[PDB]
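Input: a single structure, listed below in structure tokens.
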Amino acid sequence: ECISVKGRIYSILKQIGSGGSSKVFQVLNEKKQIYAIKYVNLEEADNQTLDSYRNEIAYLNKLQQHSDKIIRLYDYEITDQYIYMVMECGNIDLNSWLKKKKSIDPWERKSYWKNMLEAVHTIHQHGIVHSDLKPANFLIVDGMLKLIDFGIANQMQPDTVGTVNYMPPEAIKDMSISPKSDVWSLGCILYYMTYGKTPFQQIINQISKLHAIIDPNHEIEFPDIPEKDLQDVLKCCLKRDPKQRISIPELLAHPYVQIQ
Ligand SMILES: COc1cc(C(=O)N2CCOCC2)ccc1Nc1nc(NC2CCCCC2)c2c(C#N)c[nH]c2n1
């Protein structure tokens, strides 16, 4: 199996992921260099689905000028039937990597944290609130974390369901949402990265897992730990009132990010 894209040919190693009309492949260029290739079959997709993807490509194209914690987009080809995006290939996504791990280097957790803050900070500066952040949105490449999805396009699942653990409260209470909402979801990823579980992984019953998230008089537990700065970061990310929740520019000024 192969794929030509704006001139070049690529051997399809394997298929990383699926979703709707999309597929992601690990591939090699003619020079045994490795890459990822996203394929969208446009054959039918409502002009909402269509415009979703055009918006992703544009932002991905603009944003990578501003931060190397966004995935690279090396080249692309668009027509009425298909899309091909040639991107830098990750070693793996945070979600899969997390679930294999338990030995979680604290120096590495800290560094992945700044990684995610820079990425999300970058999209916030160009007016995007992802508002569905989760570990599967981050790729480990070069011992670094890089954001992939921007929340605009249909995200994908791995290939051999997804969660609600990372939902911000004001997301729920909104069905009768700011940059603050990504702060929540980043908190859940850090919480998970420190305590080895997300806040409400507890409640396995979804229709009420949601309750806990919405509920003020329901306390998330914060076991004391050596890094109490890290404890404090989780404490200010996971505040249910977005107005009282810490901002990204504040997070980048917090001792946990800035000392040692
Ligand atoms: C070596 O390659 C990868 C392997 C794995 C992996 O270990 N497994 C096993 C478990 O099941 C999933 C695959 C994960 C991500 C890899 N690298 C990668 N993945 C990308 N997308 C996937 C991310 C996560 C969900 C499915 C799509 C994109 C992308 C886009 N879009 C641009 N560059 C990308 N690089």
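We number chain A the way Swiss-Prot does; in order, the residues shown are 516-675, 684-699, 711-794.
Method reported for this entry: X-ray crystallography, 2.7 Å.
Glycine is treated like the rest: Cβ placed from N, Cα and C.
Packing around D647 (active site, proton acceptor) is summarised by its Cβ count: 18 other Cβ atoms lie within 10 angstroms of its Cβ, all protein chains included. The annotation active site, proton acceptor is assigned in Swiss-Prot to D647 on the grounds of sequence analysis.
Per Swiss-Prot, ATP binding site is recorded for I531, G532, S533, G534, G535, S536, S537, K538, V539, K553. The secondary structure of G535 (ATP binding site), as reduced to three states from DSSP, is coil rather than helix or strand. Other C-beta atoms found within 10 angstroms of the C-beta of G535 (ATP binding site) number 15, with every protein chain shown included.
Under the three-state DSSP scheme, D664 (mutagenesis position) falls in the coil class. Long-range Cβ contacts of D664 (mutagenesis position) within its own chain (separation 6+, distance under 8 Å): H645, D647, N652, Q670. Here the residue is the original one, while Swiss-Prot reports the published mutagenesis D664 to A with the comment Loss of kinase activity.
Residue density at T686 (mutagenesis position): 16 other Cβ atoms are found within 10 A of its Cβ, drawing on all protein chains shown. Under its mutagenesis annotations, Swiss-Prot gives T686 to A the following note: Loss of kinase activity.
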Direct Cα-Cα distance, rounded to whole Å, spanning the 11 residues left out between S699 and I711: 13
Neighbourhood of ligand 1 - recorded positions from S533, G535, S537, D664, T686 with Cβ under 6 Å: none
Cβ-centroid neighbours of ATP site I531, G532, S533, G534, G535, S536, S537, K538, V539, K553, 8 Å, sequence order: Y554, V555, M671
